[PDB]
Amino acid sequence: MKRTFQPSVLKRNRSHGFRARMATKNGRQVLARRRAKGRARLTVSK
Amino acid sequence: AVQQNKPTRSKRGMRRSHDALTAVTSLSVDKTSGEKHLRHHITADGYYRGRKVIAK
Amino acid sequence: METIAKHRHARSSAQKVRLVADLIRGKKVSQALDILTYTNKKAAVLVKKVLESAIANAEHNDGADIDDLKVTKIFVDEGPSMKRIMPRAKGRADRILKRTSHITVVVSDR
Amino acid sequence: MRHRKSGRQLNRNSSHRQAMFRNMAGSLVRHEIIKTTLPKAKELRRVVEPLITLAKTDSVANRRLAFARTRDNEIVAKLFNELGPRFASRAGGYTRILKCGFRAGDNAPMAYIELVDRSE
RNA sequence: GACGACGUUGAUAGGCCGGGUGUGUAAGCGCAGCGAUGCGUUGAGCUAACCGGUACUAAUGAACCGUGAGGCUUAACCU
RNA sequence: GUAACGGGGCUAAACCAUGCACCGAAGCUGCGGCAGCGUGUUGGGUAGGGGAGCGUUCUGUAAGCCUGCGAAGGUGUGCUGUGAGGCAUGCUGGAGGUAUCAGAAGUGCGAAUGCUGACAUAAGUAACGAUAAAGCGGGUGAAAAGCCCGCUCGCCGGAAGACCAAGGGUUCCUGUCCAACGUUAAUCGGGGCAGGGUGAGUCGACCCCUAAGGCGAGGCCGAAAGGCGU
RNA sequence: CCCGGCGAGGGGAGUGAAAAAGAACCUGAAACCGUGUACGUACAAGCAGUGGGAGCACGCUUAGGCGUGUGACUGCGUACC
């Protein structure tokens, strides 16, 4: 039947992107943890 | 249904007794060219009773 | 003198070759080729290629005549296998096995 | 339960069987030699020969029955003009079968089937 | 798988020829009628498995398995 | 299914009373060996208590000893002790091993629906993913039902045809290759390798303006963080 | 150089101390799977052993009832935690 992931780009980058992660304080802490582990992909890339 | 124990190599080999093959034992020699073919078949290039079929 | 020709990593399961390899052990090489040419099996083609390798192997590098060879030793061994996956119903995933086999044929006159 | 019946089934329904045998008969009459599996060629003889014995007598009504089968016009013209007078002095048995071994894709027993003289 | 029959000195199967059965006036042509159609050539034409004849076609000369008078002792007959 | 002696079977091979022999255990004796406790007497044992030992890794004794005339490890044979075990040698192996007495432990595996890797039985068994259908001649090649060419047959036709937006990101075209992928073979492919390919004043985006809504200089409120709003 | 499809895969030659180190490359055990040799099995019932035991095959001693492998027949015997 109808599954649980119908993709989009605007709805993805609007609520998971780098700019929407710097809007809050907890998002900045999330980015700090991602940088502290050492991942190649911080939030998202094109 | 499912099994309850593991049969050995003896019973597994015993069941394979009659699953062996046989030789074809149906070869023959053509009376003209000396080449070989099965019984009641034409040869690789078309001789049967010494008569000429397409031979291709 | 003993003459060896083997064939590694053939693409057939090692149990399906003993049905054909059992037919020709101990025969003379010309009658073995006669039987082996007219069998409608894949392993027949494989082991016939092995035998025609072996007889020329004995003839050139060793001589050992030709008209009087007798196929003396022939056996098959398990080879390296490849794992694959095959999807099933209800999300179950089970693996399948692709097997190989090693042919060896030793011919002689003695 | 198959006691004194006749006719093979070839794992197909009836209309497909009729279409295949009409096509095969047309191809054999045109080419005078074909190479088909054994249980098809052992059944083809029951179909092709009544056409050849039909072709021996030249009547317009018989021509239109011969066109009613095989739905072809150069085939029926190969009859009545060349294949007619060739077997005009022969009582039955116009095709012959010779077995020719196995295939290499599915191991099916093939068989050549050809007319008696072929003029070739 | 097994069983039965036949392999050119031959009816084992396909075909051909005659018969039986089933269906119910084929095509072409002519006549009457403006036409639908009806009438004659004609119980015509076609006919799966049935019955009987017929070597026209296919069942090839072959190769493999199986031997060379069958142990000893004792008794009874013949020599 | 005999079935209320273990069976065969018995008129004594049943019962009652007496007598004479014999069979019968890891008991008692004769013979040989070990160990515990005061020449005697003892020596089966779960929960638990007490005593004596074997083997592995590392440290000192060790700039000592053995070793390419062959160390560790792997596979056999023979010998010894009461057991954990020890010793010698054939073959494989190609550069390390450790006597005696002391010391410290990541120190001894068969089970926990134990953890990781490898391999079996079920078994060459069920299955090969819409019941729209294929048949023949020619070419290529080692091999043709499945690829190319041609003749005939069949299916859809408000779709199983053609075009846009979201989505995917070289799958597009040509040459070349068949080990791996394709529920079979493949010369074939949306597979591997190498080269080539998208052209805008008028098509869309960019650009000007707003709706629901988000951020929001000052300001209001809040222990910090923050919440609402011109 | 030969077989093979101008393949995959091997056999000779050669380098090397060693190719039974040949690239999936030191040493290479175990479960699992084959080939050869010796003995045993197609009228006998069941935790597969144990005590007895004829024959056959292979080595020694110059037999000497010795060693190794097999086990017709037989008394007893219902795995482990």
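Determination method: electron microscopy, 4.0 Å.
Just so you know, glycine gets a Cβ as well, placed from its N, Cα and C.
Secondary structure at C:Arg8 (variant position), as computed by DSSP, is strand. Natural sequence variation is annotated in Swiss-Prot for C:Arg8 to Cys, with the remark: In strain: SK1048; decreases translational rate, tRNA binding and subunit association at 44 degrees Celsius; does not alter 23S rRNA or uL4 interactions; not erythromycin resistant.
The L-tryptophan binding site annotation in Swiss-Prot covers C:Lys90, and the record cites experimental evidence as its basis. Neighbour density for C:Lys90 (L-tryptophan binding site): within 10 A of its CB lie 4 other CB atoms from the protein chains shown.
Recorded in Swiss-Prot as a mutagenesis result, C:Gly91 to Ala, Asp or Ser carries the remark: Abolishes translation elongation arrest of SecM. Taking a C-beta cut-off of under 8 angstroms and a sequence separation of 6 or more, C:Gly91 (mutagenesis position) has no same-chain neighbours.
The mutagenesis experiment C:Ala93 to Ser, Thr or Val is recorded by Swiss-Prot, whose note states: Abolishes translation elongation arrest of SecM. Every protein chain shown contributes to the tally, and the Cβ of C:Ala93 (mutagenesis position) ends up with 8 other Cβ atoms within 10 Å.
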DSSP three-state assignment (helix, strand or coil) for C:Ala93 (mutagenesis position): strand
Around C:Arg8 (variant position), how many other CB atoms lie within 10 A of its CB? 12
